[PDB]
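Take a look at the structure below.
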4 protein chains.
Amino acid sequence: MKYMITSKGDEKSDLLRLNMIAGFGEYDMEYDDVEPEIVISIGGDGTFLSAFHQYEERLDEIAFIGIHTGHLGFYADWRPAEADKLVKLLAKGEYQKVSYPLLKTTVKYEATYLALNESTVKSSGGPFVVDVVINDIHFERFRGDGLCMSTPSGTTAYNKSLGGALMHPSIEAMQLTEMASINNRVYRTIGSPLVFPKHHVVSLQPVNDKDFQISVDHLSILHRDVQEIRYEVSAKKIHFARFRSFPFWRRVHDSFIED
Amino acid sequence: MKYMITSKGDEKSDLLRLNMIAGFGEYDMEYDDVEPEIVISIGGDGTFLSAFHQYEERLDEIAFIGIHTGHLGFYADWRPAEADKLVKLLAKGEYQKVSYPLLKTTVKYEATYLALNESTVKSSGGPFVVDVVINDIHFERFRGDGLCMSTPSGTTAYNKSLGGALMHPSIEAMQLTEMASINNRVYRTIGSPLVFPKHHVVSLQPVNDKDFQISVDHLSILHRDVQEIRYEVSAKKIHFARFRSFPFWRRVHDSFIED
Amino acid sequence: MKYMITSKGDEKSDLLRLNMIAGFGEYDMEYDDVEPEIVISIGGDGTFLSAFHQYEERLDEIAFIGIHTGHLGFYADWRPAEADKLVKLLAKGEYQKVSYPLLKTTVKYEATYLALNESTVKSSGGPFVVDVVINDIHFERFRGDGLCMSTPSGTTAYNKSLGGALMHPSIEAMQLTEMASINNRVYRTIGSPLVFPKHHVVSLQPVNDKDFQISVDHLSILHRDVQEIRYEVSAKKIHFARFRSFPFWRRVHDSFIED
Amino acid sequence: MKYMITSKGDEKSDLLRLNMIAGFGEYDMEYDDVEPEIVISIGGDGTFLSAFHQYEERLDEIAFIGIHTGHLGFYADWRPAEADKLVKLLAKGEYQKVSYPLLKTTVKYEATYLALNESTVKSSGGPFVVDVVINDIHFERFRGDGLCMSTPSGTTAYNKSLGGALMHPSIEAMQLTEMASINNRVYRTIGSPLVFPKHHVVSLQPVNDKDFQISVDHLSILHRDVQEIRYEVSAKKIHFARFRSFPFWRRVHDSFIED
Ligand SMILES: Nc1ncnc2c1ncn2[C@@H]1O[C@H](COCC#Cc2nc3c(N)ncnc3n2[C@@H]2O[C@H](CO)[C@@H](O)[C@H]2OP(=O)(O)O)[C@@H](O)[C@H]1O
Ligand SMILES: Nc1ncnc2c1ncn2[C@@H]1O[C@H](COCC#Cc2nc3c(N)ncnc3n2[C@@H]2O[C@H](CO)[C@@H](O)[C@H]2OP(=O)(O)O)[C@@H](O)[C@H]1O
Ligand SMILES: Nc1ncnc2c1ncn2[C@@H]1O[C@H](COCC#Cc2nc3c(N)ncnc3n2[C@@H]2O[C@H](CO)[C@@H](O)[C@H]2OP(=O)(O)O)[C@@H](O)[C@H]1O
Ligand SMILES: Nc1ncnc2c1ncn2[C@@H]1O[C@H](COCC#Cc2nc3c(N)ncnc3n2[C@@H]2O[C@H](CO)[C@@H](O)[C@H]2OP(=O)(O)O)[C@@H](O)[C@H]1O
């Protein structure tokens, strides 16, 4: 099978990468970073997010694996000590796969993006006012610092810091959280996080300024003359190679409660 | 068809009830409060919750309808002015039905209950400490005022006041929120609301005191010698007669944003 | 000087108490639990709160000291290893004193209480609705689980779990936090914690039910036919014997950040 | 007396300004925008904030007055209908004055600023990590979107949207709130708002990046090679001309509860 390995670039991750390549050399496995069917990320969740976006046009043909050489990650959830066992079981194939939902972001001026964690919209220069439209009905006029739309696996990241709920990634949904909303006699927002099912479309529309900072995972670019930002659960999914059982709620416990 | 009408009991709801019965008398419709196939609640969401529990053993054979004679409700979402149109379309049948998920609560000392809004566990006398177990793995030791497990349609009720997310009721899930959790060098909880899919089981287990106040919707009873409280999405669903399109997110907007 | 020592009652605290009494026996110090001028609490913050209330009628004549035989406390902030040094410096006198503000609670049916942490008002049986009146002007009609009025040193306790601010105890103020307030088309509360200076009077007044559960620190009693609950910063203060410098913000850091 | 009037610049505020100048022309009152002793702001709270900063070097010699030609403001709290009565009572003098505390911000690379609402520190490009030091002791390493330090009268503004407490402006304090803090196995922050008395110094210190966006009220500038940001309650105060009794808590009620 064709495989590739990305590295955070520090000494630990690079040497683990070279060792796994050597281990793969003892099997019917070909290193190919153009059309791999297995993508191994060695580093942290940030390294994994970059590997996902490096290959987001071949998502249906790739099984992803994350190894954490630092603290436990939610995508980088296997320890370096297990790398030799990962080489053997990856080479045999026949492992199971698990799929997590993704967020589709459409920016009309169109450009479309996939997020594994979230997409956010923030004020560029000055106040941030957007009309929030849900399935073509005007829901609220938001004024504040910004808005965050999270995938299920993204709920443990930015979403969590904004008061959002943690959602098991088997649920096909997206979650919208507020950043420092104003509420007074003029403006009124819902306050609570909002959780949307598949096929629901949330549209952000400018009121005055048409320039915002729009993020998709780690990528953050200033977008000019934007007329609309549309969010919906993607029809595409990210696929993980299933090594063993590491339940989502145990990863939550190990990351935030104790380990 | 067999039908029954429950009333909040004030002048407005009682006379609307008598008028609808008279209107139903002009059709092939029989008043039966033992085995109705249509249950109409006239009052508020509290009146509707009582109608649901009056007939929770025949849920699969009943279509519920709520009329609000006060402010707009989330279950009582039709106005008294539409009552004559409701009589005509209910008598013809062939209306569509919509189903919302329910929460199954099991109390072991077993007793099982269904909630349309939520079930909560609170301290009876003294401090509240419970071990939270998710799918048989210990997740956290909670110390504080209590815990709330909400259905999707319950998310706009107690859940909302506790910081929970609002979830569209097409999502088959339950949501767990904390009430005033202690977090210091001794105890540690997740803080965030937790959203669980079907077939996930959340178990609350006593640490010292075995007496708690357990609520299911409006019913709140003191339960002695409790050994466990188990939550999971019910296999049963409540069925609403679908009169017209009143989207969930519009009901959210009308109730909390403006109307 | 007259002194007394209270104990949590476990083996550790009792034997530390007996050892300190023996150490005090080597000085001009008399054990008196009727009119002590020095009150030493050995246990935790709960033990200290009970010592404060045991002697709250002689607050102006007592310097309090707390020793924690378990985890660090905010009132019980000296370690057992320092007990022999505490005996020597307490016997000499001439130590400095520090004073923390207290909360005066008046319950009219009058009865008055002093709180070192907080006083709370909760629903007894059924819904909790109270009118909140600030300096005789109606501020809000609160509906929800209850309200909490905290001293500065209480802000790290119940107040913290309810989202309240942590206030340095040199500030003469009280802080009001909400417990699970309802906000919809009917009811409207401020949401935010409220911080009041001296001489401001916050009055809670019943709307329907006149029975509530009222707490003052660890004491919680059901109060019948209550017509009003009045909160204001007390003119009385608790006095601590100042052993050395242990800044409030360092106690916050050691308790909640790391130690 | 020397007076000046600033205007939001819309038709309503400009014509009200010209009418008040005409009214002042009937008294011993001289228009001077260089050394006024009375500064009248006509517009909203934003207009008032700009008037404060236009004259922040003569604060001890100026009494400020705010008139709101739109919705009620917290500084612009008098209605246009009262303008003719304001002219008469301002011309006589002998009115009372009320003083609100201010926040002193020191930026070391030094530059010092006064805030009437708040000062905030946010990430410029990339992640935001700062060490928080309280009275020279390291309190926490904050990672997240930013931090906000509010005056008492600022607590109803940005501070409120970030979960901060509302503080009566007679309290000489400042309040620190977090913006989307990360909390996991790596980082740990207090979470709660922090309220500091006079003479307490809160210092923000860079960890990696030394470039941040620093705001003081409406002014927001990018500051390069910053080594420290120091916050403390200013020794200076803003003085308002006291027209009549409009209590702070009533302004809170009228702005956020109902009016
Ligand atoms: N104010 C804010 N509060 C919270 N989060 C904020 C935030 N601003 C931005 N963000 C998040 O940063 C992401 C971009 O940085 C790469 C990443 C990531 C990531 N993914 C997850 C996830 N799914 N669950 C849990 N932790 C996750 N991290 C970890 O977040 C940290 C980096 O932020 C590191 O500890 C990562 O772990 P590691 O790389 O060290 O292993 C964005 O996508 C956004 O979510
Ligand atoms: N501290 C607390 N904060 C918030 N909620 C609290 C709460 N303690 C208890 N509860 C909720 O009470 C329920 C029991 O009272 C009957 C009901 C109901 C109900 N259902 C919903 C729903 N799905 N969405 C939105 N509003 C709903 N209400 C409305 O809540 C109010 C009554 O509480 C009335 O306005 C009801 O509207 P009406 O009857 O006047 O039409 C419990 O089940 C629990 O949820
Ligand atoms: N849902 C709730 N969330 C949070 N707090 C809640 C709460 N319900 C009630 N409460 C608080 O209990 C108090 C009554 O119990 C005695 C006490 C105390 C106390 N004082 C302080 C303080 N000033 N700062 C910080 N920790 C403090 N504790 C510690 O709280 C714990 C006991 O609750 C123990 O760890 C105590 O430490 P220790 O005894 O083990 O040393 C009430 O007064 C109320 O505040
Ligand atoms: N995410 C955010 N969430 C909340 N607030 C945020 C914020 N980002 C920035 N800010 C605040 O803006 C200020 C700069 O804009 C000028 C101002 C002001 C102001 N002062 C107060 C005050 N003391 N109490 C209550 N409302 C106040 N406003 C009103 O806020 C609105 C403008 O933001 C207008 O309604 C103002 O009213 P008006 O001008 O229409 O009369 C900053 O200083 C900061 O506080």
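Residues displayed in chain B correspond, in order, to Swiss-Prot positions 1-109, 115-264.
So this one's X-ray crystallography, 1.8 Å, going by the header.
Cβ atoms here come from the backbone N, Cα and C positions, even for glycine.
Straight from Swiss-Prot, the features:
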{"type": "MUTAGEN", "residues": "B:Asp45 to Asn", "note": "Only minor changes in the structure and a 10-fold decrease in the kinase activity"}
{"type": "BINDING", "residues": "B:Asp45, B:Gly46, B:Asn122, B:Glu123, B:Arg148, B:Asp150, B:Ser158, B:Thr161, B:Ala162, B:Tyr163, B:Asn164, B:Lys165, B:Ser166, B:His223", "note": "NAD(+) binding site"}
{"type": "ACT_SITE", "residues": "B:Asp45", "note": "active site, proton acceptor"}
{"type": "MUTAGEN", "residues": "B:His223 to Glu", "note": "Twice less active than the wild-type. Its activity toward DTA is increased 2-fold"}
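Shown on the structure are the features that Swiss-Prot records.
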{"residue": "B:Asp45", "record": "mutagenesis position", "Cβ contacts under 8 Å, 6 or more apart": "B:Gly66, B:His68, B:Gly73, B:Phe74, B:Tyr75, B:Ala76, B:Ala162"}
{"residue": "B:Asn122", "record": "NAD(+) binding site", "Cβ contacts under 8 Å, 6 or more apart": "B:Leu49, B:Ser155, B:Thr156, B:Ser158, B:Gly159, B:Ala162, B:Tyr163, B:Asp222"}
{"residue": "B:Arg148", "record": "NAD(+) binding site", "Cβ contacts under 8 Å, 6 or more apart": "B:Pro132, B:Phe133, B:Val134, B:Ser186, B:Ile187, B:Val191, B:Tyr192, B:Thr194"}
{"residue": "B:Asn164", "record": "NAD(+) binding site", "Cβ contacts under 8 Å, 6 or more apart": "B:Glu123, B:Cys153, B:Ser155, B:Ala170, B:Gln180, B:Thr182, B:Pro198"}
{"residue": "B:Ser166", "record": "NAD(+) binding site", "Cβ contacts under 8 Å, 6 or more apart": "none"}
{"residue": "B:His223", "record": "mutagenesis position", "Cβ contacts under 8 Å, 6 or more apart": "B:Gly46, B:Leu49, B:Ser50"}
Near-C candidates in B:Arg148, B:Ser166, B:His223, the recorded positions, by Cβ under 8 Å: B:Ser166
Surrounding CB atoms that lie within 10 Å of the CB of B:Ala162 (NAD(+) binding site), all protein chains: 22
C-beta crowding around B:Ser158 (NAD(+) binding site), within 10 angstroms: 23
Farthest-apart CA atoms of B:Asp45, B:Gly46, B:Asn122, B:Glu123, B:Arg148, B:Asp150, B:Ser158, B:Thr161, B:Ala162, B:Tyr163, B:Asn164, B:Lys165, B:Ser166, B:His223, residues recorded for NAD(+), distance in Å: 31
Contacting recorded positions, sequence order - B:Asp45, B:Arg148, B:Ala162, B:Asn164 vs ligand 2, Cβ under 6 Å: B:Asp45, B:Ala162
